[PDB]
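Asker: Handing you this structure, nothing more for now.
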Amino acid sequence: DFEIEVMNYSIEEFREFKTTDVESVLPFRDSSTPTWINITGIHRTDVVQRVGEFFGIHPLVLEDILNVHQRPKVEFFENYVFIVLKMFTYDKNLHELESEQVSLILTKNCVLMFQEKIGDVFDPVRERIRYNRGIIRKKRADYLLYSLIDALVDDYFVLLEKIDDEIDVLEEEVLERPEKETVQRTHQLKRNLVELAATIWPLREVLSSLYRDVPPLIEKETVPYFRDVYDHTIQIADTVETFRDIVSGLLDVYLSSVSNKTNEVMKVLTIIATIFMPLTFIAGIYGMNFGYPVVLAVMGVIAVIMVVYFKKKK
Amino acid sequence: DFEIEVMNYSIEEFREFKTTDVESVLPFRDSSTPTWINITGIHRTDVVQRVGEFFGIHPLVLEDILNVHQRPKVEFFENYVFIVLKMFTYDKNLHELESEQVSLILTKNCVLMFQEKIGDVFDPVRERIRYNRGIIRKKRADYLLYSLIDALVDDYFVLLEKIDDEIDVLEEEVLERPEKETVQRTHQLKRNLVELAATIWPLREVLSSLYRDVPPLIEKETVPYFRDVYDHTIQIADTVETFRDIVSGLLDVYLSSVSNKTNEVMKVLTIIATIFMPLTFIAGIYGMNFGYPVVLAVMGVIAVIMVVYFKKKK
Amino acid sequence: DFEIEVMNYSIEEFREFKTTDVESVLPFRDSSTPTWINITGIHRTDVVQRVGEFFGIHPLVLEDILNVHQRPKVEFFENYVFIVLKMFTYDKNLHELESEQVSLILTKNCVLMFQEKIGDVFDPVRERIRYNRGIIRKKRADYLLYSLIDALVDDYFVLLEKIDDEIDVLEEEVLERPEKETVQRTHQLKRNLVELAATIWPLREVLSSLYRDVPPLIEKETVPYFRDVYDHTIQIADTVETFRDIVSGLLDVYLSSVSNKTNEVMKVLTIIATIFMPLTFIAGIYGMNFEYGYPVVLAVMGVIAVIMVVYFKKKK
Amino acid sequence: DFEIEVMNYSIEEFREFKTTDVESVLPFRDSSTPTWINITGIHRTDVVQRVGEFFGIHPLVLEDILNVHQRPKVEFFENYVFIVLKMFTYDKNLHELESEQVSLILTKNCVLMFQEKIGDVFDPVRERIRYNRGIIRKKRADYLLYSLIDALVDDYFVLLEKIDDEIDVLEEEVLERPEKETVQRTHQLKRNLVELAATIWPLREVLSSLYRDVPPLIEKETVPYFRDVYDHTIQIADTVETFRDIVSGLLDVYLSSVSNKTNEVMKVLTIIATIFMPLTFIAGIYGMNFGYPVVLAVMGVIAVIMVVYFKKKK
Amino acid sequence: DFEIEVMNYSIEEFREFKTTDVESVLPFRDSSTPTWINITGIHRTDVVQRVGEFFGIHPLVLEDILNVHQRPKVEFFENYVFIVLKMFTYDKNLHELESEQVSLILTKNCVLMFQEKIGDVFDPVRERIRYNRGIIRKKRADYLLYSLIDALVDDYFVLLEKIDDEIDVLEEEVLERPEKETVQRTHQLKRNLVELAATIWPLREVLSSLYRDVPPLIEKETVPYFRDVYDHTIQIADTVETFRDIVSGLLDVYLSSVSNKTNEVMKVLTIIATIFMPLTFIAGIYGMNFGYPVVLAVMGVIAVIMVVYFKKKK
Ligand SMILES: [Cs+]
Ligand SMILES: [Cs+]
Ligand SMILES: [Cs+]
Ligand SMILES: [Cs+]
Ligand SMILES: [Cs+]
Ligand SMILES: [Cs+]
Ligand SMILES: [Cs+]
Ligand SMILES: [Cs+]
Ligand SMILES: [Cs+]
Ligand code: NA
């Protein structure tokens, strides 16, 4: 798609609007009062670059925003901070997770945004500016950021739940319903997990640096807030390695239960084999073409001395 | 459930009682002599909060209290220190373990405790006030805290004896009783450990902050005592990471137990097969429609050269 | 094969030529305008040596440039810098990759380049110096070096893509086309990943030092540049480890698949073994040769045959 | 069990004796000449207490003494040094290793020793005193400590050797005598290493600590020696870690053996199965009720051409 | 055996000699001109003590000279430095490696050297003194120490090349020549690796600590070469670790090869049975004693509808 979404606001009031013309939003640069410019759809290179040239942001940053498959990171410029955030979808049952790159610039009184597509995790931060919630009005553009980063960070929690279900609904199938496609899912989880912690790890660094560095973030006013988040991020980081670990032995768990049935199937063939092997034989030999019930008795006799010998095993 | 349970005391005497009226205890904030306030059950949020207000507690600390799914932690504020802890109960046999969150706060001369549910490990501290044991009465709130939390440290230990025991039993089945349920209980263990590891490592970090920082805690007076506790902490970690190291390898032990029983059954079947396969054959060619013991005379001959050839094996 | 190759340029004009005469390039040591000396074929050590002696390069380095089993490293000197890269060629199907050692020294207004064999990645750089593009003409010796280095980095993505395929394919043979030769590949894969990440880890460290360190570098202005490829570098030293971690546990997934299959092979062998062993038997003991309703047998054989069938509806 | 063992000694003469009375060995605190007062059997708290006071040793230490599940640690007070240490014994055969805690306090002119039971590694130390060997007579209680120390650590090498062999031996069984028990002993080994490493790892730090700190221990005189015990402490550790590494994969090594044998019992059956399965058929089909050697020849042709097949595998 | 080989060189001239008398090489302590003394054969504990005291060396050192099972290390003193080093020798084909302890003390104009036996890698160094190659003649005692340390390190490369060959040749066996004794050599490799790894990691720390200290190591003249050897040290470490990683897997790689093969002996088996089981049955059922081709064709029909069915698999 394409769109652009600004949310200027102040302690007293706010205004909001949705345009598709880039020149209607550029004068907010010089707002005294905080703004949030959301640019859905980065695919329009010309929109980005325009915004990118007007604000005074280096080309390589602008090019960064158009490169999609990245680490999450921060970089501190003279008048602006630059951040690179991911934000996941997980379809359940078709066990597959998606990741949309967001990019963010903190200058003057504006929090720039760059979303690949429509549909996003900041529909709570939106409401808090519209209906005068929390301390979101009272404060500045760097708090706005902390609003935006938080809203995203919280999202993971609920993804972290969703998989926590997937694990639980796999260390069952493993040890009770041993099956072909169970193996698939298992690796499918193990993989996705990797992709997760490949993002969350730098994500803690991002927040770890933001907290502990500070330039045009108003210091002893927004930094604990950021720290609160930084705490949130540690938790999760932890919580991935956690699952990672549990999922790893998991495949050997299947293995062990798989083999254990092979065994059972073996015995079955062995005892049925082991008894009707010799009984067919004596039946076969008295087919030699060259007292009747007494052979049947020592058939029965020797048949059941196998039967009480597999009680001593099997 | 729900209760309150104070135990005031000084060098000389002591008092203690119980209620379900928050307003009776509040006055104990202005005690010149120590006080242990035990608000068990934290579902009754108005009580928590009533207090949370009266004593000067900031609402985020108070929310913390309410959320029981937390990183065990410690926050220092101006007139008070704040701590969270976990508390475990392992059901033997079901192989299942449960987590209460214990919240705490030191302030001036008072120890605000917050439990989810009746039932705790603080009895042995209760008695040391009750019958005047040790040097509890001659020392202050911080000490009470130490005490209280040392009383916790000590709990994990039995929990580490109990689990050990579960290791012992499991490392019998694995090698001697190859079975389905054994697989289950093993992983079950793995899981539990993780959760323990997860709790203890941070828990550790807590005592480390306390020890080497100390703000309203009679400094060169208690710090050591916290050191001693800070140590047990460590100990437990070791023990923990020990067991981790052990269990992990366990499954691979059992895996090997069973692939070693497959090899048996294969010899049962193989040799059975291997002697009645050619003997039921050659008395098959004499059941065609086109000396007699000379037949049996070579049927024994080979019958035996087989059982000699598996003495070179088996 | 051997080949010297120089490209001299500045804002206005440029020149280029391919030589097999070493002395027809040395005088570029005293160029006011940038110069990119590419010496393909480091077997002709005498050539290398001469470039050295002339420029005033310390033997150690010189020798290192010949020594092609080496860790990618930066060493900074008085007037020059020294850098050593590796450049990779993955062959697909035969899952087998080869790495060239390229070596670089910036100095005055020269970027000395020593390859091992004709054949590289840099071509698009040569386009940008030839057909006046980007901002490479405007910038000097150093920017170039970045451009050169960037060039290579970029190639690694390419390989990563190709590699990335080599996994997706291989996790359909793992759990659907189980076989011998799948195994082989899996090792080859892992080995190669090993050799690879082995080269990146320091590689990162090369671009890292360069940025936060700096000696004779058109720093202000280009530091950011050195930094932007150093970004890419971490990116890929991560994305490597992603594969290590995935592929590591790959031989276990396969395990789980294979036994599951064997198990099936047992099932069929048994539910046959178990039903036609006895029915062969009772149809065996009626081949006795002593003196003593025939469809009753076929019936009671029908009956007890079917209870076997229905009993493997409680398993199998 | 309970005793006390005094070993006063100077350059000129020495005296020693044994006793079940705590008061006899007190006056020595005031010895101008170094002494070694050994306390065996600290199941007598009452006595451990008594001196605890007398020598002016802070009760926390006295507790840490009487609690025998602890980390090797080092703590330097004003008038004293204090050190906890373990002392391992391997029962060969009953793969199982026991520990006894020895705590130590250097003060004035007396090394204090605290053991759980009679039976220690210190013997050698005594001799050198008894019969004036080395320089130990010429030097003070600090040295006495170092020696008592060096003694014990060295005893770990002895302990290594014993472990080395267990290994040598087990890495035969595995690849030469595949069996149910062999496993057991593997595991056992792996347990005994971990508990070892466990004590060694800290211990190392107990020797690292001493060396780089030095308060009362006549310094550039005794430092170099203590370092030597230290150097050894490191050597020990490394060694331990080598084995862990070796022994981890051992069972993998073992699995690869058993599973490999299965391979052969399968083939075995297969060929006997495969060559007779169709030969008992084709005979079996001529016992129908409705060129005799031509078939046997075919059977001789078609028993021959399975063979040729297996000269391309097996 | 036993030998002493001293070399006393100066920018103008040199002299060298072999003598098994330990009094003739003692004047060289007081040489203005650099000296390199090589003791070969450290079984003679009379000559390490004689030369150990003459130079003034501490015993603890002269004992560690002797202790040839040691972690390579560097220790510094007043008038001399100490360095314990190993040198490896690998038996190809027998897949076995044996070491030797070379100990080294830099003092005045004398590098004392302590070799267990004759046979060593310093033949090239002796070349660069004898014929006046390079710049060792013009340089002093510490350049020698370097030139020495370097030859030894360059040693490990020719070693690493041998091992590479082994891995290569082994990893041909795992995946194509599966067997019993293959799996042994694996383990062999691992051990040796792990012996190698254990030695190298500190040798690194040696040239790490030689390089960033320098007292009677002529500073900005030779510390640019200690660096160079230090570099090759890192390389070797790196390269070595390479292997640990590769090999650790290999074992697993073998097991997948075997456990595939069992399957291909399963298929074989099942199918012959599959077909010659129901067919061996009906022949039986017309071997009962109470339109002929008709069955022969329906045998044809069913025997081959199996055939078909296994082209869907197999
Ligand atoms: Cs980029
Ligand atoms: Cs918050
Ligand atoms: Cs890709
Ligand atoms: Cs592709
Ligand atoms: Cs204790
Ligand atoms: Cs036991
Ligand atoms: Cs050996
Ligand atoms: Cs020593
Ligand atoms: Cs018949
Ligand atoms: Na594994």
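Numbering of chain D is taken from Swiss-Prot, so the residues present carry the numbers 26-315, 326-349, in order.
Cβ atoms here come from the backbone N, Cα and C positions, even for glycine.
Pasting the feature list from Swiss-Prot:
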type	residues	note
MUTAGEN	D:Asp89 to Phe or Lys	Decreases ion transport
MUTAGEN	D:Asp253 to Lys	Increases protein stability. Decreases ion transport
MUTAGEN	D:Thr295 to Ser	No significant decrease of Co(2+) uptake, but abolishes selectivity for Co(2+)
MUTAGEN	D:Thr299 to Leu	Reduces Co(2+) uptake. Abolishes Co(2+) uptake; when associated with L-295
MUTAGEN	D:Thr299 to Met	No effect on Co(2+) uptake
MUTAGEN	D:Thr305 to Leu	Abolishes Co(2+) uptake
MUTAGEN	D:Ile310 to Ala	Increases ion transport
MUTAGEN	D:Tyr311 to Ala	Abolishes pentamerization. Abolishes ion transport
MUTAGEN	D:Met313 to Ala	Abolishes pentamerization. Abolishes ion transport
MUTAGEN	D:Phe315 to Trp	No effect on pentamerization. Increases ion transport
MUTAGEN	D:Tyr327 to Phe	No effect on pentamerization. Increases ion transport
Asker: Can you tell me which of the mutagenesis positions D:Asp253, D:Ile310, D:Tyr311, D:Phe315, D:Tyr327 is spatially closest to D:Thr299 (mutagenesis position)? Compare CA atoms only.
Answerer: D:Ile310
Asker: What count of other C-beta atoms do you get within 10 angstroms of the C-beta of D:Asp253 (mutagenesis position), across all chains shown?
Answerer: 19
Asker: Judged by the number of other CB atoms within 10 angstroms, which among D:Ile310, D:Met313 is the least packed of the mutagenesis positions?
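Answerer: Each of the mutagenesis positions D:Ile310, D:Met313 was scored; lowest Cβ tally within 10 Å is D:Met313.
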Asker: Using C-alpha atoms only, work out the spacing between D:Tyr327 (mutagenesis position) and D:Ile310 (mutagenesis position) and round it to an integer in Å.
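Answerer: That comes out at 13 Å between the alpha carbons.
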Asker: Please report how many Å separate the Cα atom of D:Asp89 (mutagenesis position) from that of D:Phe315 (mutagenesis position), as a whole number.
Answerer: 96
Asker: What three-state secondary structure does DSSP assign to D:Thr295 (mutagenesis position)?
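Answerer: Once the DSSP labels are grouped into three classes, D:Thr295 (mutagenesis position) ends up as helix.
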Asker: Hey, how far is D:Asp253 (mutagenesis position) from D:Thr295 (mutagenesis position), Cα to Cα, in Å?
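Answerer: Distance between the two Cα atoms comes out at 64 Å.
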Asker: Between D:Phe315 and D:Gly326 the model skips 10 residues; how long is the Cα-Cα span in Å?
Answerer: 19
Asker: Relative to the Cβ of D:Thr295 (mutagenesis position), which residues of the same chain, six or more apart in sequence, are found under 8 Å away?
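Answerer: Listed in sequence order: nothing, so none.
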Asker: About how far apart, in whole Å, are the alpha carbons (Cα) of D:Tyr311 (mutagenesis position) and D:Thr305 (mutagenesis position)?
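Answerer: Cα-Cα, rounded: 10 Å.
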Asker: As a check: which entries in D:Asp253, D:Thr299, D:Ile310, D:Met313, D:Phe315, the mutagenesis positions, place their Cβ less than 6 Å from an atom of ligand 2?
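Answerer: Cβ < 6 Å from ligand 2: none of the mutagenesis positions.
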Asker: Expressed to the nearest Å, what is the distance separating D:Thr305 (mutagenesis position) and D:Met313 (mutagenesis position) at their Cα atoms?
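Answerer: If we compare the Cα positions of D:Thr305 (mutagenesis position) and D:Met313 (mutagenesis position), the gap is 14 Å.
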Asker: What is the total of other Cβ atoms whose distance to the Cβ of D:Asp89 (mutagenesis position) is within 10 Å?
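Answerer: So the Cβ neighbour count for D:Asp89 (mutagenesis position) comes to 18.
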Asker: Would you mind ranking the mutagenesis positions D:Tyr311, D:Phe315, D:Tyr327 by how many other Cβ atoms sit within 10 Å of each Cβ and giving me the lowest?
Answerer: D:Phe315
Asker: Name the mutagenesis positions, out of D:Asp89, D:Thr295, D:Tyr327, that lie close to chain E, meaning a Cβ-Cβ distance under 8 Å, keeping sequence order and answering 'none' if none do.
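Answerer: Among the mutagenesis positions D:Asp89, D:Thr295, D:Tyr327, the ones whose Cβ sits under 8 Å from a Cβ of chain E are D:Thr295.
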Asker: Measure from each Cβ of the mutagenesis positions D:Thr299, D:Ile310, D:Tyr311 to the Cβ atoms of chain B, and list in sequence order the residues where some distance is under 8 Å, or 'none'.
Answerer: D:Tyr311
Asker: Can you tell me how many other Cβ atoms are located within 10 Å of the Cβ belonging to D:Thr299 (mutagenesis position)?
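Answerer: Here the count is 21.
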Asker: Around ligand 5, within a Cβ distance of under 6 Å, which of the mutagenesis positions D:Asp89, D:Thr299, D:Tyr311, D:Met313 show up?
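Answerer: Those mutagenesis positions that pass the cut-off, since their Cβ is under 6 Å from ligand 5, are D:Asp89.
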